[PDB]
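The structure under discussion appears below in the form of structure tokens.
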Amino acid sequence: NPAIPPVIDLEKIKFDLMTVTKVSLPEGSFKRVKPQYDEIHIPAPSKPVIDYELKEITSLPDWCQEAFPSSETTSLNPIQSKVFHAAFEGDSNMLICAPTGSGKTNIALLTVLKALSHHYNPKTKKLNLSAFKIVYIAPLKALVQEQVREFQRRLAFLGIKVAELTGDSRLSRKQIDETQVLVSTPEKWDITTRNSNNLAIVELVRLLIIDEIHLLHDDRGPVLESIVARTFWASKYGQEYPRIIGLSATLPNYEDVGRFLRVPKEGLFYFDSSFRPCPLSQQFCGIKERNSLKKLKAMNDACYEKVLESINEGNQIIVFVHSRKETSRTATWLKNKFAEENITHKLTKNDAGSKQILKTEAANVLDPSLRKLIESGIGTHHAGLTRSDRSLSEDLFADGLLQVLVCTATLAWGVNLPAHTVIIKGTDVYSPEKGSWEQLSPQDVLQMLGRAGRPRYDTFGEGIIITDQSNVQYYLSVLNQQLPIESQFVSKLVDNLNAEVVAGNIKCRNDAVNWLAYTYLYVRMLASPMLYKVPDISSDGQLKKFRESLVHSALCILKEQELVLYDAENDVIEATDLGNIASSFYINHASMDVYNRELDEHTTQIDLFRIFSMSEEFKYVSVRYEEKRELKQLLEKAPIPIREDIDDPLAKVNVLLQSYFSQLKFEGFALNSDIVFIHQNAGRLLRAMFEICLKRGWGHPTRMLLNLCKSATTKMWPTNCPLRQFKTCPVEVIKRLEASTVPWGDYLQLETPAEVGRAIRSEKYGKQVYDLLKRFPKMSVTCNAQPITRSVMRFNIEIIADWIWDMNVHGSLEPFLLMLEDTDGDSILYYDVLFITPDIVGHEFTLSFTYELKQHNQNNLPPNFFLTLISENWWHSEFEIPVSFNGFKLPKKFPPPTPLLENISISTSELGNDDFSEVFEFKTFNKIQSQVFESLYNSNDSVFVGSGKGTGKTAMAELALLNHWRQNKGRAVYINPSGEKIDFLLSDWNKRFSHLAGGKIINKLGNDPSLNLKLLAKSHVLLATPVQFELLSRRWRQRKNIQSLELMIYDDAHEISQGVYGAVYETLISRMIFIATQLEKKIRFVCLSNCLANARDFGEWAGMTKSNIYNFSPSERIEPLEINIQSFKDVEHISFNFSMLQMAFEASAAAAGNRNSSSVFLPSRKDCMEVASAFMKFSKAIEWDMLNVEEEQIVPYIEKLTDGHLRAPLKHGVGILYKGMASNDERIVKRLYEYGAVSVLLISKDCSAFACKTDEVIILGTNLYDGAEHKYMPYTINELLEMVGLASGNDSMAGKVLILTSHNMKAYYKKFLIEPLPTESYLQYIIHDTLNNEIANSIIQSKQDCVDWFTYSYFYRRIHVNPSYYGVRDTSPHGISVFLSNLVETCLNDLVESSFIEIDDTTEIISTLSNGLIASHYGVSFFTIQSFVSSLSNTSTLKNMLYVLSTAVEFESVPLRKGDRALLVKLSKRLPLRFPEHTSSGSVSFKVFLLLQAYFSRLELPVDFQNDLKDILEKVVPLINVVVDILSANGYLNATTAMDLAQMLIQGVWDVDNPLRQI
Amino acid sequence: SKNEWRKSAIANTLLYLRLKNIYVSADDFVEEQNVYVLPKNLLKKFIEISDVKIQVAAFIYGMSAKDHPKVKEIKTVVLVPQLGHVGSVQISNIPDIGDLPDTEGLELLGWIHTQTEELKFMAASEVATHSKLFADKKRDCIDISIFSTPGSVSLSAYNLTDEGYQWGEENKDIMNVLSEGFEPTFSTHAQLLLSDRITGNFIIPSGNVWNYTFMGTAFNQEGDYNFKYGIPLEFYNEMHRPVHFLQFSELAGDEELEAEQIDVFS
Amino acid sequence: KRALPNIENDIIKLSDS
């Protein structure tokens, strides 16, 4: 392994002429010399002998008869009948070499039809769609579009679709599934497979047809080599390989291409020129005239004479030429040449009968030269002509009026217009890539000569090539089958290598050597070691050490240019973020080297145009003498300065890109070809430059480069009017707006249509303009800063997209670039790509993120940052707004946590009882327990504890209970947010305790609050939630069992920050302290939080001493723990990707490989099922199936299992856990994991409280979809700490954790896993509920008591230390006390307006009203009852009551998953009632409305929806009673309808006039 | 018949290099007299957006610190519509920015601008433009002149005496003759400190265009413009000179192209 | 100019004491 290969030069190994071989011509060939040009004639081959029978259309299977039309085809082709018994019967690979004719559509159809028949089922009507799909590769768009239209008509009866892949910005992902058979170019398919996110749908591809595989010889050959290599180098993902079908020209190295495609000896065909449908006689007019004037004359005289001979024989002619302009000259030169001798007697054969059809058609054409020619003779066909004139010229040629027809390259691919004779007049063609006039390529010549010979009418065909004498030997070898198909993979070695490194397939030199094995280069190096510069074939043998050297040399280039990291000694490879840009956007490695160095932070617009021109794609571009004169005007009169002089090549690319944006027309065909090359490459090259500057954080280059990306697509500058982008817009309006210097922002805010018409001059063209202004995208941005720590700063944004969505102009996806920029604008702090869709526009939507300030900004804050939101597509749709820090008070750096006294240990013997010792199981308390023990157990002081999960925090609560019981104090209470944990503790405490002096009798409470008050009197100890006890303790003045309490244990006291339920928990803690202070009773408070940042404000609030506050660091643990956080780019707005899924499996396999069980956490149940099926795969490829006991043990457990889904996953060894589910399934799956029978355990996010515990844990994705907001919200810190806490450490080595997350969330999680997140209050949101409640119970008499009420809360503590967090502008103590007073004044005015309270002057008295009394009693929100009173009426029916109930604010906790709206719409038409007319379907109210009817109708709901129904039924009893009380308080019989609804909820049935159903 | 602006825009590219060499005068630190603290980030951007030859100017606002009352921290630079010249500039009126947020108690400290010549005093056009703005409004304003020559910049704050306001009132326009008793003594040497701990921001016009050299007659010196917080544009930016972009728009439609010429990537 | 690695990896340890 330490042996480094030699750094060989890759430039030496490249091909960089014909070596006087002399092409072996066939028999019957002869020569005829003339002074102007020589001739080499070859006659056509003879038709072969009938040694076989052609297979009939009717003899094929009956189901695929209509695929081949019986009238058209009749029978199969001569070559197709030979390959039928290999292609159709056999599913193996094949390569078919043949002349340019045949039936490539029909040969492909045989392989396609057999691929369909695998998933076909005669029992069903049609074949199975989603199981598979097909791919077809083809050189150019013209040939791709032809094969799409053919395959649509051919496979019309099946109902299968076909569509061209176009490489959109992730837009056509809905169609790709619906299509079933894709067609694309090599470059598109290479980019598609190169992006590793698309590898989910690559396994569905099981047929890759590659048309014109002989393209391997061309510059674009390595693209095909990479595609085939990527196919076979991807077997670890899925076991099933795809079928590969090759189609080639009759050339050498055809056996080598077969071995490259894995084609066996069965289907390795090679039909020589004899088997062509219409035999082709060759001819080569080698021009002797070396002078330029006489050369062009010789080509014309050579063309004329062969045109004359074919008309004498009586045959139609096609005359290919190099350009559009030569097409007109060649036609008119022949007209002038004929005018001497024959004139128009030879052409346009007949008068009267034939000419009348020609005369009437001649008037149809629009062009001047086209009309002049067609009347006399000789046609014309090129891209410059309109679509009608092309169709006119094609149809009349088939009729046979015009004999000659001068064409361009476009006629060869896609058009299909056959003729007997064909002439390639001049083989010169301009290559703007290499920047010079090259000779015509082999694939172009073969396609042109494919038009020769009509199969039906003509017996034989003819093909002529007019070219220079030196080029005759080149084009001889093309047609005569002696032009070797070589590999050009060394030129694209570095690019294709980096692509696979980015994908994650090459992590070392050994991986790349195995990857190179499946290229066409590898086969040709073995075949011809002399050719490919191989040092010694005998020494190396199988080219292992050569590939070691080739890879190392390529990797050293990638190392220096910084596309990959590469330690050669230890031998490990890793892709850089710069390399990821090169891979995805398809850039050359040399261009990225230029972009990385040149792009400074100070890169001006003038530099950006230069840096674009320095790309490797424009390496061979240069200026010519004929071009300089026209470029002189363009260069000096350009908008943006060009530093480079006219002689510099960089000036040519610079000015032409600017010309493309300005839409400058010019005559020069050389320059007009070059400008086409520049703008095509410009789309992806400028996008690469944009992505580099965005990563590095250079704001000024990034914003400028975004406009250059717009200019590439839109063909316009920023100074040009944005109304240019609209398709159907008046030209007179756009013309006039650019003249008048008016700012463009003024036209947006015009509300009425009358203002537009007068403002834009033309009133007639207006009104339409008013509509288009409302179609234009604009956004109202409002941002607010919020400091959490000194360094960390949260940025809350609300956005209102304001435009009417037209599907034509926008599509269905308008992306926006969000950026948080620093005060200057030069540095980018945070960025994210928003994606706007039709549904979200018009409605407001929130958005939040965090950024950590630097040392400069922490000490002295800046005045403001800037928040920008630029549209990617639309011009002048950017909206900068200042995020102010004016008068912001940062909270000081958190003090050091309570340091554990290392040498303070405590044992179980130090308890004062023998029965107390037996309960704990363990005989010595851990270091954290030993610290708290003395104050916790012996002393009766109120005490805080701040410790991480898995440190005996449950036992700390139990210590307080043991001291309580020995003293015989009386009644005690335990609080916990998690209802799952209460159920565990109840059963555990009833067993382990509940036999210690008396009996104890512990209880749980429940949903019904009347029964809970009985359970209070019944019990010594209670377990409950914050919501349960807070509601029970409201009327504490009357209820003497509340005030008589001695002990309160608040477990998970950190959760007071967690939303509304946290604010309820805060209110509970505040109430018992108010009772203890007011009634002068010493009630003990044992808070058991997790590790907080600072517990000084918490302990002082809770009524605790400075001594009894033990807030430890997260660093201190009973066992060691090591966390790993993996980021991935472009994974913010989805759950998780394939790279995360693979790294999760590899980490799980690595954990299992070391004899340790491992758990995995996922967003939901549906994710666990798909990951389970993925984990059944992957482990199939690697030799690691099942493991842990034999199959005989697991079978009896699975057979008696409840759920049907869990049979297949649990068999292969992967258990699943989700919320709800059977207690049988939970018991079986958990015990199988604990025994060590099943290896892997997938867990839902919902079951984090279910303490399974394990050696290693994996957080696969830190995102969950929220249906209300329609956003993938991130995991909170407390949610991660729950999952991290399960990672129990082993005796041998510490317990591991793997957090697979996005880029932005790593900075948040890494910070707030080490440092505790500051525990802030959430009291301000429920201030209406709390004040109204305390007013209702006669605690708050006057509004002075509201100010006094705050002093008992945690909100009042934390607002003083961190005022800027709660939106306090004036951070001075005066401004804080003013903000508290205005919070009351605003809140009381809201209550009095909605008839909750009334205030009477002559200090005041604040008596409660009906709505306030109802809210305080049932524990329902102020905002809910406000809506209920407004919505309900004297004639609100049962339907109205069910809708009004569903709109309650208490149901915001009910989750809306992805695709629930689709299920609810299908479920609604089963249910009886209807949702109201003008209300949103995608809403939480919609889900609650229907699920309650399914509960009444008793429908078999799925596992997700029935769990949502249980959460709905928990809140439903108080809300229905609110509706009854609102109606009866006003005084309606209508209230009895709500009573009928109350009955329906408790029994779960409609009023069906049948009492027996409820039994 | 000349296209001479192109060389200046190219020369403006290297204005960040001039910020390597920054010079301050600092003659004698008088405790009783006032001192003015200029943020370095404002000096960075203001030199970057300015022109190498043509003079660029802008107003400045700020307020006193908590420690000392006479220590005037410059909080904001305010670019306004202007017509630049060589060693001279037609500046707009004192802009109303009371409607914008976070502008409570912004004392109008004076104005800041570039300069071609190096001096120990305010020039003829400099004193005239000072008196034209700050005579009626506030006499005790300052003038931070910036001598920006190749590879360096030199800062020097000045305070115009009551004798200067008379001379500026008398001599108005481009030049009421060459001079009428011009003096170096008119401007008093004021103190200036360049701090890089405190940070400042930019306020710009609502339309974004502040340079009206290529705009022409659109420059209204008496007009009341709207303003906003934002990142300022450079002198020869796309938006300041829309005439060069509207030379040959052409009105060209789409083109089909050949079968080989069509883009493979699509 | 130093280019950062793709797929960023932040290992974290809790050594205690």
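Note that chain A carries Swiss-Prot numbering, so the residues on display, from first to last, are 420-435, 440-1825, 1841-1997.
Cβ coordinates are placed from backbone N, Cα and C, and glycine is handled just like the others.
Summarising the annotation, Swiss-Prot assigns domain 'Helicase ATP-binding 1' to A:508-692 and lists sequence analysis as the type of evidence.
Cβ environment of A:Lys1372 (ATP binding site): A:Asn1513, A:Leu1704, A:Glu1705, A:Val1707, A:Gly1708, A:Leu1709 lie under 8 Å away, each six or more residues apart in the same chain. The ATP binding site annotation in Swiss-Prot covers A:521-528, A:1370-1377 and is backed by sequence analysis.
For the mutagenesis of A:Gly858 to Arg, Swiss-Prot gives this note: Reduces spliceosomal pre-mRNA splicing. The structure shown keeps the original residue. Annotation for A:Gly858 (mutagenesis position): same-chain Cβ neighbours under 8 Å, separated by at least 6 residues, are A:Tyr1043, A:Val1044, A:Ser1045, A:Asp1097.
Sequence-distant neighbours of A:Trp938 (mutagenesis position) (same chain, 6+ apart, CB under 8 A from its CB) are A:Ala652, A:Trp656, A:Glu923, A:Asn928, A:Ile929. Where Swiss-Prot documents A:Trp938 to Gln as a mutagenesis experiment, the accompanying text is: Strongly reduced unwinding of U4/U6 snRNA.
Positions annotated as domain 'SEC63 1' by Swiss-Prot: A:998-1308.
In three-state terms derived from DSSP, A:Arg1107 (mutagenesis position) belongs to a helical segment. Among the mutagenesis results in Swiss-Prot, A:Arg1107 to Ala has the note: Reduced ATP-dependent RNA helicase activity. The residue drawn here is the original one.
Experimental mutagenesis at this site is recorded by Swiss-Prot as A:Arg1110 to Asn, annotated: Abolishes unwinding of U4/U6 snRNA. Taking a C-beta cut-off of under 8 Å and a sequence gap of six or more, A:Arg1110 (mutagenesis position) has these contacts in its own chain: A:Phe1008, A:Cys1132.
Feature annotation from Swiss-Prot assigns domain 'Helicase ATP-binding 2' to A:1357-1533; the stated evidence is sequence analysis.
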Fill in: Cβ-based proximity (under 8 Å) of the recorded positions A:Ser525, A:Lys527, A:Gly858, A:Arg1107, A:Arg1110, A:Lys1376 to chain B, or none
A:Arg1107
Worksheet item: Which of these binding-site residues is closest to A:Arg1107 (mutagenesis position) if you go by CA atoms: A:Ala521, A:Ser1370, A:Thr1374, A:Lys1376?
Response: A:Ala521
Worksheet, complete the sentence: When the binding-site residues A:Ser1370, A:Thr1374 are compared by other Cβ atoms within 10 Å, fewest goes to A:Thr1374
Worksheet item: Just counting, how many other CB atoms are there within 10 A of the CB of A:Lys1376 (ATP binding site)?
Response: 21
Response to the item:
In three-state DSSP terms, A:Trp938 (mutagenesis position) is classed as helix
